[PDB]
Amino acid sequence: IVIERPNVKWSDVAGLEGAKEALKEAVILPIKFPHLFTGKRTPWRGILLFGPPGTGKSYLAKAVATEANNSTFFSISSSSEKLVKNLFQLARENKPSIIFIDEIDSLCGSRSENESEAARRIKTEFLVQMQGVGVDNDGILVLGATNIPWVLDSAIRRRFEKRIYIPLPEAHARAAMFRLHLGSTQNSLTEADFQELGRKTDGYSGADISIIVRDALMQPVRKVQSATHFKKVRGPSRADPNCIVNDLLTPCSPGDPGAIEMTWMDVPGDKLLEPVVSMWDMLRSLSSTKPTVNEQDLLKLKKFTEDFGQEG
Ligand SMILES: Nc1ncnc2c1ncn2[C@@H]1O[C@H](COP(=O)(O)OP(=O)(O)OP(=O)(O)O)[C@@H](O)[C@H]1O
Ligand SMILES: [Mg+2]
């Protein structure tokens, strides 16, 4: 029940400007401009974010959480669980409010057979609470997320009249993720290198790239741990960036001029000048990781919208 609002700006989510606008139109505008969405224009009660894994579903929700300017956010995932009655209640008071249930395929499991019988009233204590005997004409909106939506209950599914597809990133959005997940960190990557990576990642999810950048990111760290030699160098003081020093120590090879023998244990905590993440490190991280979303996965996703499409 994370009742908070993290730090994910729209700017942080690459691509998805379609879903962004969809979400601005059904979640932010209604809250900021009540009088617009009154009468016949009442925002749907439930939005569902479906689409392949690692394409932005949960992440997007966080963006909404922070960009949900006035309303307070509420979250849950795959986590005696009758205090669902408690959640909805909580929200009605702090209305306007948003309720986000990540992987709503949590509260479900059908091959058309497989049930934990007490979770049958879980489905129903939720299903019922969305109708509301005390009609919650509050700014209360229910968000859902899932990468296997077809497994949902007709009753549940049809509870989300607005359904948005979160796809695999187009090339442009791909390059932008590498850039971002790197950020304020020291590196030697050119705008050209980002495009080259974007181009080389045909078919990858956001989660996949997120893994790649984290790996390459860790390169200077592996090189410092494993090094056997360090050179004395010029660079920004660890304590004061705008004071250069002729003193830092960076890892190197023995076949290097100015190579002192020692390990990181010998380097003072405040004299290490770490290596920069290079494009070499990206491609290396890249080669050793392959796309997670296969075709049949994406195919079965076309199915879920086969006339299920909107509302039913
Ligand atoms: N559109 C995006 N913009 C920026 N980063 C992204 C994007 N999509 C995925 N990511 C990366 O992956 C992570 C978010 O993964 P996300 O929550 O979207 O996976 P998911 O969609 O919930 O997976 P699943 O669908 O299986 O539940 C972030 O840490 C981020 O680095
Ligand atoms: Mg998720």
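Chain A is numbered as in Swiss-Prot, which gives 124-202, 212-444 for the residues shown.
Method reported for this entry: X-ray crystallography, 3.0 Å.
Any Cβ shown, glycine's included, is placed from N, Cα and C.
Mapped onto three states, the DSSP output places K180 (mutagenesis position) in helix. Neighbours of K180 (mutagenesis position), defined as other CB atoms within 10 A of its CB across all chains, total 25. Among the features that Swiss-Prot reports, ATP binding site is placed at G174, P175, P176, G177, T178, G179, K180, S181.
Listed in Swiss-Prot as a mutagenesis experiment, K180 to Q is described as follows: Defective in ATP-binding. Causes membrane association. Induces vacuolation of endosomal compartments and impairs cholesterol sorting.
For the mutagenesis of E235 to Q, Swiss-Prot gives this note: Defective in ATP-hydrolysis. Causes membrane-association. Induces vacuolation of endosomal compartments and impairs cholesterol and protein sorting. Increased perinuclear localization. The structure shown keeps the original residue. Within 10 Å of the Cβ of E235 (mutagenesis position) there are 17 other Cβ atoms, across all protein chains.
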How many Å separate the Cα atoms of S181 (ATP binding site) and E235 (mutagenesis position)?
9
In sequence order, which residues at least six apart in the same chain have a CB under 8 Å from the CB of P176 (ATP binding site)?
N279, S337, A339, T424, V425, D429
Distant-in-sequence Cβ neighbours of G179 (ATP binding site), under 8 Å, six or more positions away:
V136, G138, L139, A142, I298, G338
Measuring CB to CB from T178 (ATP binding site), give everything in the same chain under 8 Å that is also at least six residues away in sequence.
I298, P299, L300, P301, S337, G338, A339, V425
Relative to ligand 2, which of the binding-site residues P175, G177, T178, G179, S181 have a Cβ found under 6 Å from one of its atoms?
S181
Tell me the Cβ neighbour count for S181 (ATP binding site), meaning other Cβ atoms within 10 Å of its Cβ, over all protein chains shown.
18
Pairwise Cα distance for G174 (ATP binding site)/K180 (mutagenesis position) [Å, integer]:
8
